[PDB]
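These notes are about the structure you will find just below.
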Amino acid sequence: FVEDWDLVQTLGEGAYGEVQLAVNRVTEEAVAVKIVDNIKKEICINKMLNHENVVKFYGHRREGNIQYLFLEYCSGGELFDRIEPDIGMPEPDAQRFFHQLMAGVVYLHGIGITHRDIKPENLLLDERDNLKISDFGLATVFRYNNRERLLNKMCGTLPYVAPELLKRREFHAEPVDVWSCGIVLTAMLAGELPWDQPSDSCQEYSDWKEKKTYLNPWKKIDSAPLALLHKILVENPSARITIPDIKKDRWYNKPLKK
Ligand SMILES: COC(=O)c1cnc(Nc2cnc(C#N)cn2)cc1NC[C@H]1CNCCO1
């Protein structure tokens, strides 16, 4: 009876379908079942993945039109629900989550995979509050046989997308994921998103380029994390800080405690 799973509740909703909690009849092990009525690519990319900061993939099954993906149930839920609106979270918690996010992103980039939709809704927490990158539906290969391929498709979520995606025909994948991580860090530290989108027409984006850090959400952020944000949220993706450099940042290396 070890192959029998009971559907307990609906965890969340996606565009394709639902994410349901399934519990094994014999072992009581929990799995998050992603139901999709491309999907072939999400499966292929998931089979590649093996990291402590990436949602585990257990397998998949196709029944008629319906496709089931068996994924890690992260009982701590979304990082999204740990961010208090207009407040954020304690700086040592945000730093620990950021460290984990960098470890997961380094891993993906290392294997030539770009997530392309990093946001707090996609960053799940296990039973010990360990961050796991989730949903590879928008993910793609940006490096293969040691040759980088430039991206051109418009995707992600506007508050989190890098400005080059809106202005350039082609762009490097890695600075785009770095930028979205910066936005996630801003959200964790201020409990708000800095702009609707990083465009010339967006007043809040213009204010940031004009270094008006006396305005929210920047005024809520301590100078050390803010100095890192200055490095990440750089309009030119070629001048933007790289992850190896982020790991050398003063705040990234600052010992913090409750
Ligand atoms: C209290 O535990 C939860 O809420 C919860 C746990 N584990 C999940 N696991 C996975 C794993 N992989 C994928 C993919 N793709 C999706 N959800 C999902 C969960 N909630 C569903 C949310 C997740 N954020 C997007 C919207 O629905």
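All residue numbers given for chain A refer to Swiss-Prot; the residues shown span 5-41, 51-271 in order.
Recorded method is X-ray crystallography, 1.9 Å.
Cβ from N, Cα, C; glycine included.
The active site, proton acceptor annotation in Swiss-Prot covers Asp130. Taking Cβ-Cβ distances under 8 Å and a sequence separation of 6 or more, the neighbours of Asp130 (mutagenesis position) in its chain are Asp148, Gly150, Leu151, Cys168, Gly169, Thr170, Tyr173, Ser193. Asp130 (mutagenesis position) carries neither a helix nor a strand DSSP state and counts as coil.
Cβ contacts within 10 Å of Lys38 (mutagenesis position), excluding its own Cβ and spanning all protein chains shown: 26. Positions annotated as ATP binding site by Swiss-Prot, on the basis of sequence analysis: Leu15, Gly16, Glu17, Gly18, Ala19, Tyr20, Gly21, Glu22, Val23, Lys38.
Looking at Swiss-Prot, you'll find the mutagenesis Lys38 to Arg noted as follows: Abolishes kinase activity. For the recorded site, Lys38 (mutagenesis position), the DSSP three-state label reads strand.
In Swiss-Prot, a published mutagenesis experiment is listed as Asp130 to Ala, annotated Abolishes kinase activity.
Less than 8 angstroms from the CB of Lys132 (mutagenesis position) sit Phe93, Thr170, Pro172, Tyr173, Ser193, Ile196, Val197, each of them six or more residues away in the same chain. For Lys132 to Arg, Swiss-Prot lists a mutagenesis experiment annotated as follows: Strong reduction of chromatin-associated CHK1 ubiquitination.
Cα to Cα, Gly21 (ATP binding site) and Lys38 (mutagenesis position) are separated by 8 Å. Of all the Cβ atoms in the protein chains shown, 6 others lie within 10 Å of the Cβ of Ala19 (ATP binding site).
Each of the binding-site residues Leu15, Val23 was ranked by the number of other C-beta atoms within 10 Å, and first place falls to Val23.
DSSP assigns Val23 (ATP binding site) to a strand in the three-state reduction.
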